[PDB]
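Asker: Quick one: structure below, then a few questions.
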Amino acid sequence: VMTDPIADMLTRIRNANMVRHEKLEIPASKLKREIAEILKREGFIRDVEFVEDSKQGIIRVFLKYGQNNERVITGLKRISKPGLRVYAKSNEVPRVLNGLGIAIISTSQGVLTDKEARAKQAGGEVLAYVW
Amino acid sequence: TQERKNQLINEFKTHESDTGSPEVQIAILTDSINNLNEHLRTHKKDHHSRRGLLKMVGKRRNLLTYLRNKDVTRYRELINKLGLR
Amino acid sequence: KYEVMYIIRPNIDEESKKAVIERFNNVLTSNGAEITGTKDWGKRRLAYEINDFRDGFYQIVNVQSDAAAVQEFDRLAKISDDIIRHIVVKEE
Amino acid sequence: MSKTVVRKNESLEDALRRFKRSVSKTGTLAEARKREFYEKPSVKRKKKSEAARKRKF
Amino acid sequence: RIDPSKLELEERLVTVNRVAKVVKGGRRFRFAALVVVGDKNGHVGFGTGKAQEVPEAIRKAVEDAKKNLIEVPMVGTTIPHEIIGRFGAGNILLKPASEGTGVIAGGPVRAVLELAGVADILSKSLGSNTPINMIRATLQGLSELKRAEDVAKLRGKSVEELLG
Amino acid sequence: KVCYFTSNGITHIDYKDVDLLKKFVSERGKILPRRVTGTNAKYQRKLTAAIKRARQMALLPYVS
RNA sequence: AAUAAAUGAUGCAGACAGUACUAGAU
RNA sequence: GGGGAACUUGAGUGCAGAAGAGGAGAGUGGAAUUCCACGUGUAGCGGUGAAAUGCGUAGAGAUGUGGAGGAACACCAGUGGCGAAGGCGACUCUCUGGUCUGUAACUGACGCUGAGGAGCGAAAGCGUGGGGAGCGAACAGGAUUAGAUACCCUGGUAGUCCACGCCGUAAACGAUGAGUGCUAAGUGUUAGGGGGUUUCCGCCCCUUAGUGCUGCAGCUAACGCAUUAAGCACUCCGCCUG
């Protein structure tokens, strides 16, 4: 069942951050790979790798702690839940903490962040926030 | 036991090793429900067996709905073969 | 598979005991219950008292029937005075 | 009651010494002494889980 | 790290609650003092004190607050981003405001924000109105704030890369 | 202590074993506890079954 | 020739007010 | 989201095993209580804080034998086990439900929840016909108290039991809805599996589902919870607004 893979992915990442872990294993769907690569290019993660196996495929995430003891991903939160979908327009694209954070948004042309969607003049599902 | 199942399997086997066979599971559930009602017609107070029969019937109904949504031809064939009316 | 063990009253001659044994065996075979094994412990002192005796003859029989000659043997032993106690168990 | 075993060639209290010790392994002190007044099934069940574990006896 | 108390401070009390202890003889009354000490350059702290006298309790609370100072970002005389504190059933949100809005908050939160040097903040309490918990939640929310340059250094990016 | 059935690798008690049932039952007739006999839970349950069947078949006493 | 530590179950005690009562300031 | 085509991890079938107070039905059992009959046998028996009501010289209690009948199943027995919940504890048998272990052979999303509805549903209670050993509301008597329509004692109806039907309520509680995923540890325990020497007995490690205690982070008003969450998240249902 599980009703959604993305929310559980985000919560697993949040628990990993809370415990100060260094690795994770996820069934690694296409959208999950996309979000992980976005976080990678955003500096939230040290490195990410894909493991295409026979069962479904697996992805490993390496949490980032650039300094002595600091959680890069302080918190996460999903919005477009399965039962209350959220769609934001180009003019209503939000910004996380005055542009300090980042929010993932699937748009008409690929999956992009808030700033990328604002630049490209698009909009769609606001499926997650990041702080 | 170990005879009715084997016969139903050999009868409803579409392939050499087809044992998932929603039709086979339906036939097995039907024969089990019949054997259960046989004794429930006398031990009317065994409510736990009635709950088990309700569970089996729910499984049967879900399988029948799946088969109807998947292949109406095979659904109607199973109907004509078993008489599950 | 099934197992049958029963107790015969002690005050019985050898010929009468054998006659009763054959009678009950025939009763069991009334449906075709093959007797796959037999054992006679003999004279053993009972741990506790029964109707009129402290000892008796123990008889063991192995059977593979359809649970009908079992009931026949049960209702016959409960009625007949030759047997005092008896129990049928599955050898599974 | 302790047992049916007999002992002789001792004193009067030497027998009671072993009586009071062997009576522990019999229900004469528990089984025949608890059932003086009724106990509800609930408390009846909880009494075992309490005593047999806490080792209060 | 711990901030030194060697600075000019505008120590200002909030409330003085009178508590009583019951004894064989009767009730023994003591005074509890809440005080907020800080400067208007981004450093503030909270302390408390108890004694049978008002001035002694005030002095003890001031001395304790001196040892519990904390730093707060002052991006544009305001906070870099909104945040909420949730210390002990006390929920208080803090939003950044323009240059002319002013400090808007209930007594204790307003005092804490003023003594910290912030002039334009939007606040709203969404929980208990107890002053201790109010101050604690405000302090927690201010501690959970992050600077733009700090976040840029942490995420291995440039300030402009984040602000645009 | 050490269990008997495990040490011997034996199978179903075969209640006919009057000597085993006797030496495993108290001198009075009461069933000895597991903490004293050293047997496992499964073997203790089988022991109870066997001793009950024996008592039913006059192979062991009820009272002594 | 020696020599044992026990045993325990206590009967009775109902009510008390309507209105009353201490503070403290950088 | 709809339609089309593939996949197994979800889901289910089979394969070889495992435990269990799982249920309905039939038979059997020996302790123990009561009564009856008889042999021995006298002045008491039973009971309370004390006492009395009660039974006993038409011969009690006690002791020993036999019989009659009815309920429950000592020791095993252990936060042990099963069941969706209530609940389920002697033995034997007939008919039956679910669960766990390696599943990989099989179908390949067939899954979760579920208003309304149906069914089940402690004890008590009601109706029909039986049965009634002990216990025992109501009731009678004897005590205490100022009073006792009670707490104590002696008797004692219905009830407790059996077949059918009805009622559908409990502190029916873990005062914690169902499903899934993630989140340090030590620790016993039930039924299994694999292994590192041993044929073993047994020691250790690993791995499944369940049952218990102490405890990190985290949560919480605190109490406390903490891989069986009251932690971190998603889906559905019922409920709350002095």
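Shown for chain E, in order and in Swiss-Prot numbering: 3-166.
Structure determined by electron microscopy, 3.5 Å.
Placed from the backbone N, Cα and C atoms, the Cβ positions cover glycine too.
Found this in Swiss-Prot, in case it helps:
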{"type": "DOMAIN", "residues": "E:11-74", "note": "domain 'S5 DRBM'"}
{"type": "VARIANT", "residues": "E:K26 to I", "note": "In BSPC 111; spectinomycin resistant"}
{"type": "VARIANT", "residues": "E:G28 to V", "note": "In rpsE1; spectinomycin restistant, not a ram mutant"}
{"type": "VARIANT", "residues": "E:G104 to R", "note": "In rpsE9; suppresses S12 mutation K55D. Lethal in the absence of the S12 mutation"}
{"type": "VARIANT", "residues": "E:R112 to H", "note": "In rpsE7; suppresses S12 mutant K55D. A ram mutation"}
{"type": "VARIANT", "residues": "E:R112 to C", "note": "In rpsE8; suppresses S12 mutant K55D. RspE8 is lethal in the absence of the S12 mutation"}
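Would you situate these features in the structure and describe their surroundings?
Answerer: Under DSSP, E:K26 (variant position) is assigned to coil, being neither helix nor strand in the three-state scheme.
Every protein chain considered, the tally of other Cβ atoms within 10 Å of the Cβ of E:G28 (variant position) stands at 9.
For the recorded site, E:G104 (variant position), the DSSP three-state label reads coil.
For E:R112 (variant position), the same-chain residues that are 6 or more apart in sequence and have a Cβ closer than 8 Å to its Cβ are E:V105, E:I106, E:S125.
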Asker: Note down the number of other Cβ atoms within 10 Å of the Cβ of E:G104 (variant position), including every protein chain shown.
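Answerer: That number is 12.
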Asker: According to DSSP, folded down to helix, strand and coil, what is E:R112 (variant position)?
Answerer: helix
Asker: For E:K26 (variant position), what is the tally of other C-beta atoms lying within 10 angstroms of its C-beta?
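Answerer: The answer is 4 other Cβ atoms.
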